[PDB]
Amino acid sequence: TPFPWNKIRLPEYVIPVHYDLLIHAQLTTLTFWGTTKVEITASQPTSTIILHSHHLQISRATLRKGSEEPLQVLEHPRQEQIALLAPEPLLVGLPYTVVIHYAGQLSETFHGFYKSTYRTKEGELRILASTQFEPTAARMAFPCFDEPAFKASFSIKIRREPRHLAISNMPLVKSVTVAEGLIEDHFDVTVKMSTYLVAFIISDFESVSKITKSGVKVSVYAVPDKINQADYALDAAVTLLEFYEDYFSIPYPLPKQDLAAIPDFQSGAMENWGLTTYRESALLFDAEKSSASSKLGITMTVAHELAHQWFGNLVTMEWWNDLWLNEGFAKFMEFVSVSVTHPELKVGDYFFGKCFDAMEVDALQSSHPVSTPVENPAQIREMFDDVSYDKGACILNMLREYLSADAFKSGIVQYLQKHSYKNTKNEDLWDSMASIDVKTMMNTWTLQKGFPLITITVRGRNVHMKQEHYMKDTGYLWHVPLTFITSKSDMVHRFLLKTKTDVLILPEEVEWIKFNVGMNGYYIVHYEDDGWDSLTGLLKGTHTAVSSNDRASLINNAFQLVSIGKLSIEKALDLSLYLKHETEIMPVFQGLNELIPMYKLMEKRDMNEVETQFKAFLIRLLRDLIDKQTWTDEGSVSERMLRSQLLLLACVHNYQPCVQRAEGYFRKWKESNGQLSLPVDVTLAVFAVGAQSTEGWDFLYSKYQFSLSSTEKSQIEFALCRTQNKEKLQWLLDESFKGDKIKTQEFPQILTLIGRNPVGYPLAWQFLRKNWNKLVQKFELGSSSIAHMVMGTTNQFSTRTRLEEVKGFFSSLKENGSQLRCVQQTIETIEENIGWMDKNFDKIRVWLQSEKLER
Ligand SMILES: O=C(CN1C(=O)CSc2ccccc21)NC1(C(=O)O)CCCCC1
Ligand SMILES: [Br-]
Ligand SMILES: [Br-]
Ligand SMILES: [Br-]
Ligand SMILES: [Br-]
Ligand SMILES: [Br-]
Ligand SMILES: [Zn+2]
């Protein structure tokens, strides 16, 4: 019989109410079986039930009316569906139960119901089984109506050996002994939720717990050897859940919240309702070895996953085209919450960096609107990108500054209350925010890609403003909430620009004007006539006349304008010279973010002399700030992050005072047999210098197997990827790909670091090409992991030959990668790199030879 349904989306006329899932995993044979019972009703007469199933071996399917009838099973593996045919049509509105018996193999990927492993201190391999369903992998563990708008309650039962613990979304009601060495755990019924949020883990994890003031038991789960690193996340999770409950005025509805650190995990974390899961590096904190960056990362990742309990779980997007309703909000709420719960982290100052990263992809033709259509699993996975997360958060921040925090908060509380246990579209959010023209304005920011360039022309008191789509002509127009300050006023002045152009009149003439105050708006600014000269003069003479975020926005925008010929490279580089006086993390890092990519392009070309001169200029520019750093872990989180990055930068570029100190610390660390406690903040620099020799690299690698510290593992991995030894770089690719000595969850990062190694970069792009099929099988087409490997190995090329290697390779893949959005993005980036280098290389050579810092 041919397949009776020819659409990717399921029919809307058969709706589930409740699922009873029985799962029995065998961790010795790596197999599982299940029985899924789903209560359904049909809104129209049908004899066919279409549902999702992927890589499950279905043995039997029956239909119970409320008698039992057998169902004929048909499969459509490409659509990832099964069709269950009943002997007679279902009666409308009457309850039926579909019962499906099946078996599967535990996935060897990081999705579905997959295998995870770890080693004990004695070298014994331990196996656990965990889940990762978002977006479409629930259908790999149980047959279901696997679309987020088909919400249902779930009663989960897990069969296991007595040596294992099982945890799931809800608390454990009871454990029944079925037979010898066979226990069945019954978990309480969940509230109405999407299939992608179902979770279960079978392991020998240990836990620590703490109860919130609202009575919620919060626990952190981890392997026995790492449960002593769970205290920080446990305390942070309790404080953040209490923050969100008080903030939203909507209690967390479940009796418990678990945070599990999984030894193998693809993304950073996942918000499964009641059972949030994390990479061990995103949750576990070692008070002696963890970095300030990693502590910030745990805090923000926990805040993100807990925000999703409201934004994503309680209220879910109707379809993946509106995935930003979940991810943009969760990303933005990390800042809203942590700014209050952990004020010592000063996160609010760092938000804007995400917006500049989103602008890098959003300035290309291959970007997409925040809300855009998706059909198949690879396209849906492509929605987990910088546009949904970072542009999503940045436009919400822009809107909050525009409406005020009070009006914005009222709109989001109304929205969550109105749509609790249901699904929403982009329009529902805008109607909630307008109930406090929001919809017209925010449609310009979510229903078309990109962002505007705002051009300012000052004629005495007359300030002319123009908008145009910034693209590296569509005729796009936005409702832009402009802000500005002047040399006469530091009040934030506002002007809503809804037309191509407008003009305003200043009360008095000014010496300078600066738009996008604190860079809270998702747009860039160009100043005509002497505007850039006036702003450059202000930064050179009195840089604290504007805030550190305003200084960072001027640096970023000046370099973005060079790409479209609005500002010469010489004038942008002249502006950057003020950084010799800068002390603040955001503008110092913004200077690095703009300048470092220039020598990354030179490293992949025969441009050694200008590359070396450019690197010497960068070190000279920040020399006073580098020399002021102590080689300790002293200071605030920003002082520590600034120290670590500056010392690492100085050492990799052979700045002699720092290389000598790093060389001495590494030699002493190796002499001590790795017992010397180095300051965590200098460890990246010390290890990167030490790995340059064969003996140093082998010694660093010998310590890797014993480490229980996520930071130490990450620091060693970074250092090992910096060697000039090509056999060692190849070995890291081969071993992390294999997953024994270095876990495969680190492969995408290792591949990108080697792709950025000045001598070993050809090896990363070659490895990706030669192992494409296995990498796609492990990480999936459309995944953020694949996108980071594609862009990480190719987006710093700047020759027509490299451009054609990329086009030729990906077009030869046909259905296994030729249509990837990351491929078009990297092709467009290489085209821009070719043009930028051709135009600016010798201009930079001449500018460097002028030695303006030495003048
Ligand atoms: O360049 C990189 C990585 N990287 C890029 O590949 C270009 S975008 C970028 C912007 C800011 C910071 C790092 C960036 N890392 C270092 C390098 O020269 O390879 C320099 C910094 C010390 C670590 C090594
Ligand atoms: Br049974
Ligand atoms: Br505003
Ligand atoms: Br005038
Ligand atoms: Br010191
Ligand atoms: Br090849
Ligand atoms: Zn998220």
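In order, the residues displayed for chain A correspond to 45-110, 116-485, 516-551, 558-940 in Swiss-Prot numbering, which applies throughout.
Technique stated in the header: X-ray crystallography, 1.7 Å.
Cβ atoms are placed via backbone N, Cα and C, with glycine included.
Its own atom aside, the Cβ of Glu354 (active site, proton acceptor) has 27 Cβ atoms within 10 angstroms in the protein chains shown. What Swiss-Prot records for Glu354 is active site, proton acceptor.
In the shown protein chains, 16 other C-beta atoms lie within 10 A of the C-beta of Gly317 (substrate binding site). Positions annotated as substrate binding site by Swiss-Prot, on the basis of similarity to another entry: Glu183, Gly317, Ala318, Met319, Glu320, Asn321.
Feature annotation from Swiss-Prot assigns Zn(2+) binding site to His353, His357, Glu376. Just so you know, the Cβ of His353 (Zn(2+) binding site) picks up 26 other Cβ atoms within 10 Å once every protein chain is counted. According to DSSP, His353 (Zn(2+) binding site) is assigned to a helical segment.
According to Swiss-Prot, the mutagenesis experiment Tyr438 to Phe carries this note: Loss of enzyme activity. The number of other Cβ atoms within 10 Å of the Cβ belonging to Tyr438 (mutagenesis position), over all protein chains shown, comes to 25.
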Cα-to-Cα gap, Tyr438 (mutagenesis position) vs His353 (Zn(2+) binding site), nearest whole Å: 11
Close-lying recorded positions around ligand 7 among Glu183, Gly317, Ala318, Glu354, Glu376, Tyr438, where CB distance stays under 6 Å: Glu376
Length of the line joining the Cα atoms of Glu354 (active site, proton acceptor) and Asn321 (substrate binding site), in Å: 8
Shell of the Zn(2+) site beyond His353, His357, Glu376, same chain only (C-beta within 8 angstroms of their C-beta centre): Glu320, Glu354, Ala356, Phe360, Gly361, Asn375, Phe378, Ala379, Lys380, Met382, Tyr438
Of the binding-site residues listed as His353, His357, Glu376, the one whose CA lies nearest the CA of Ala318 (substrate binding site): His353
Candidate nearest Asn321 (substrate binding site) in space, where candidates are the binding-site residues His353, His357, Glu376 and distance is Cα-Cα: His357
Distance between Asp558 and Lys551, Cα atoms (Å), gap of 6 unmodelled residues: 11
